[PDB]
Amino acid sequence: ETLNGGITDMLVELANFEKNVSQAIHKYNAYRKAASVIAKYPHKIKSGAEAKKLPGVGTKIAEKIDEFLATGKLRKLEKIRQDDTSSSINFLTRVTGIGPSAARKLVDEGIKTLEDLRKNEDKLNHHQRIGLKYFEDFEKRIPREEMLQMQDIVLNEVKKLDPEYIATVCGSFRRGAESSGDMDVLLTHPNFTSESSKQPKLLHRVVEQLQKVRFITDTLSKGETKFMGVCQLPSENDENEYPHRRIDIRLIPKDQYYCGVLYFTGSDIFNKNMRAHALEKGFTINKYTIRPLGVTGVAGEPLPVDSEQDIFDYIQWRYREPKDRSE
DNA sequence: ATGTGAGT
DNA sequence: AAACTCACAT
Ligand SMILES: [Cl-]
Ligand SMILES: [Cl-]
Ligand code: NA
Ligand code: NA
């Protein structure tokens, strides 16, 4: 719904101005919740007062709605669209590692373009310099044919270290997408549960090998359970390298792995439906666990899971292939 | 120990 | 959406 898009768009764009330029997080928040409550409203809104009945929509927002409905525009929006102070902050913000905070400082000093940046790397940190360096490759989509190539290399290396490992390339790729933005891997092993020790080596060991075999080129962060970095498909000669690609790797305890794989597969709206449908049956679902709900209305003790199928079974839904998870 | 920042 | 992991400065 699909009938009030003009107002919500206006709202998310006002939300974004507050975060990037005003750095006023409460106004940003109001704008976001006001947008989402309106996007689930059944009727086409014909005035500010009508909208105000919704919880989260108040005086000021109802006033802008009047203006928008009468002019098709909002002066505050048009004003800031012309102002180059914010167009700059928004552009710099497109570099992985640069947010509203770093963005402000740079433009105050006069730094506004990629060319400007490449002359001022001393004002950047590691992560930010890897962002500047590969700003273009990153902004490129990645052809599924390549994904299937990357997938091989990691899973294959993994099995060779310890056959007991389990590794799963998630995201819209798994759903069957024609392409995507980055590569996301979920990893586990039987020695690692939510009740056992704390082996950090399990991740580290698989990260090193990939570096040894020249698959991982750079690092943005690396801890006991999460890795964020850079990989690139290898080239037959020197001639034409592939674009550099982003890749995260995440270690998960065996008892929580498949709730994980479900979550990071989506779709976002699928997760909405499932979490919904898996509520009325009498359960709760998340990144980690599934619990049964109490007669009074409270969850407790995770049920046992050892496959995707197990989750569908509990909520009396039939398993659905990744393909059919867009909606 | 704490706070700010950034990404998923 | 939001809770969680890591980086950097204090
Ligand atoms: Cl708030
Ligand atoms: Cl610095
Ligand atoms: Na960014
Ligand atoms: Na994807």
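All residue numbers given for chain A refer to Swiss-Prot; the residues shown span 9-335 in order.
Backbone N, Cα and C define each Cβ position, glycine as well.
Swiss-Prot annotations:
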BINDING   A:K60, A:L62, A:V65  K(+) 1 binding site
BINDING   A:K60, A:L62, A:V65  Na(+) 1 binding site
BINDING   A:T101, A:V103, A:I106  Na(+) 2 binding site
BINDING   A:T101, A:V103, A:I106  K(+) 2 binding site
MUTAGEN   A:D190 to E or S  Loss of activity
MUTAGEN   A:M191 to T  50% loss of activity
MUTAGEN   A:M191 to I  No loss of activity
MUTAGEN   A:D192 to E or S  Loss of activity
MUTAGEN   A:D246 to V  Misincorporates T nucleotide opposite G/C template
Binding-site residues compared (A:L62, A:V65, A:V103) - the one with the fewest other Cβ atoms within 10 Å: A:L62
Na(+) 2 site, defined by A:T101, A:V103, A:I106: further same-chain residues with Cβ within 8 Å of the Cβ centre: A:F99, A:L100, A:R102, A:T104, A:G105, A:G107, A:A110, A:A111, A:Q136, A:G139
Spatially closest candidate among A:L62, A:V65, A:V103, A:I106, A:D246, the listed recorded positions, to A:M191 (mutagenesis position) (Cα to Cα): A:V103
Length of the line joining the Cα atoms of A:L62 (K(+) 1 binding site) and A:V103 (Na(+) 2 binding site), in Å: 37
Rounded distance in angstrom between the Cα atoms of A:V65 (K(+) 1 binding site) and A:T101 (Na(+) 2 binding site): 29
Residues that sit under 8 angstroms from A:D246 (mutagenesis position) by C-beta distance, when 6+ apart in the chain: none
Local backbone state of A:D192 (mutagenesis position), from DSSP in three classes: strand
Sparsest Cβ surroundings (other CB atoms within 10 Å) among the mutagenesis positions A:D190, A:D192: A:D190
Binding-site residues whose CB lies under 6 angstroms from ligand 3, from A:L62, A:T101, A:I106: A:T101, A:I106
Alpha-carbon distance [A:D192 (mutagenesis position); A:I106 (Na(+) 2 binding site)] in Å: 21
Chain-internal residues, separated by at least six, CB under 8 A from A:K60 (K(+) 1 binding site): A:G66, A:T67, A:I69, A:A70
Whole-number Å value for how far A:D190 (mutagenesis position) lies from A:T101 (Na(+) 2 binding site) (Cα to Cα): 18
Other CB atoms within 10 A, centred on A:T101 (Na(+) 2 binding site): 15
